[PDB]
Amino acid sequence: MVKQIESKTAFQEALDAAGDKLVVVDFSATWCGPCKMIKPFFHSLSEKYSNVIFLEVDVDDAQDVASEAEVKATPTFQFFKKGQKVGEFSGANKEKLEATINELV
């Protein structure tokens with residue numbers, strides 16, 4: 001499924017609510033163009049892998065999560081689990097999402 005994080009509040013509750021399932025967060029500028037251009041891939045796995053939780057954080061609406069996350073290079077994909085960052089990588093490599101997702105799958 002998917003969950004829009006509007007504030008750090010939903011961020012914490014989203015990780016604890018995820019349970020022990022994989023949790024990949026995507027930090028991109030929804031207002032940007034070439035950045036949101038990689039949404040038919042990451043946000044698209046929602047239909048291919050229904051057993052994966054994808055979080056969509058807007059570095060413009062939730063600047064609180066972007067600041068605490070120290071994300072100064074978008075797009076960025078972080079891998080959280082049980083509420084612990086266990087993997088991360090920045091770059092427009094949508095193909096990498098598969099190799100990485102199959103890592104903690």
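Each position is counted from 1, following the chain as shown.
So this one's solution NMR, going by the header.
In case you wondered, yes, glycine gets a Cβ from its N, Cα and C as well.
Proximity of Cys32 (active site, nucleophile) to non-local residues of its own chain (separation of 6 or more, Cβ distance below 8 Å) is seen for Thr74, given in sequence order. Annotation comment: Swiss-Prot describes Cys32 (among others) as active site, nucleophile, evidence class experimental evidence.
Remark: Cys35 (active site, nucleophile) has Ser28, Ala29, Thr74, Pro75 as non-local neighbours, by Cβ distance under 8 Å and separation of at least 6 in sequence. Per Swiss-Prot, the feature active site, nucleophile maps to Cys35 (among others).
Quoting Swiss-Prot on the mutagenesis of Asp60 to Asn: Loss of pH-dependence of dimerization. In sequence order, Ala29, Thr30, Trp31 constitute the residues six or more apart from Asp60 (mutagenesis position) in its chain with CB-CB distances below 8 Å. In the three-state DSSP scheme, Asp60 (mutagenesis position) falls into the coil class.
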